[PDB]
Amino acid sequence: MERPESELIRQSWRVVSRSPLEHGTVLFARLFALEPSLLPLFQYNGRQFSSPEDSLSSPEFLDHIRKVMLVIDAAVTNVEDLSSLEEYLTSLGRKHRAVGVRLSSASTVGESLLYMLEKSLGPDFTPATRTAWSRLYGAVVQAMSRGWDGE
Ligand code: HEM
């Protein structure tokens, strides 16, 4: 990533990273509002969530959110050279395959991330901040898709 984009990403992540579950909760609430057909993909204790709010009562799901936020934090930490996370991210792509999940829904998850950032940052969500994040998310997804497919 470019050296100005890198700083915008670090500075913007700071407030989010202080309360990662509260913020991931926004991300996932937004996700299920946009695309409730993703809700059945998250199954714990042999059961489907009926409503999006049901997910937010599941300690397994909230623990899932914490994992997501930890991986985003890792991409932020390595933003100036994401090749250091390449092999992890390819492994993450394989995992999405292993559980029977394809990644054509990646753009919606991305929009959900950007939504959470916009709401957290308010006026500090500049256009430059948005494009930095979209570029980081894209690079993450492209590494994940390598692992999902051959390689
Ligand atoms: C592309 C659309 C996506 C869908 C539909 C999706 C869905 C899922 C599902 C269903 C699981 C399994 C949950 C479980 O049984 O506990 C999972 C795991 C995971 N997802 Fe995603 N996901 C997507 C993209 C992403 C992206 C872009 C990230 C980036 C941080 C991410 C991070 C994770 C992590 C960290 C796990 C847990 C990995 C592990 O336990 O080893 N996902 N995802």
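Determination method: X-ray crystallography, 1.8 Å.
Quick reminder: no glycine exception, Cβ is built from N, Cα and C everywhere.
Taken from Swiss-Prot, the feature heme b binding site covers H64, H96, and the record attributes it to experimental evidence. Sequence-distant contacts (6 or more apart, same chain, Cβ under 8 Å) of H96 (heme b binding site) comprise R102, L103, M144, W148. In the three-state DSSP scheme, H96 (heme b binding site) falls into the helix class.
The Cβ of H64 (mutagenesis position) lies under 8 Å from the Cβ of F42, each on the same chain and at least six residues away in sequence. Among the mutagenesis entries in Swiss-Prot is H64 to L, noted as: Improved binding of dioxygen and carbon monoxide to the iron atom.
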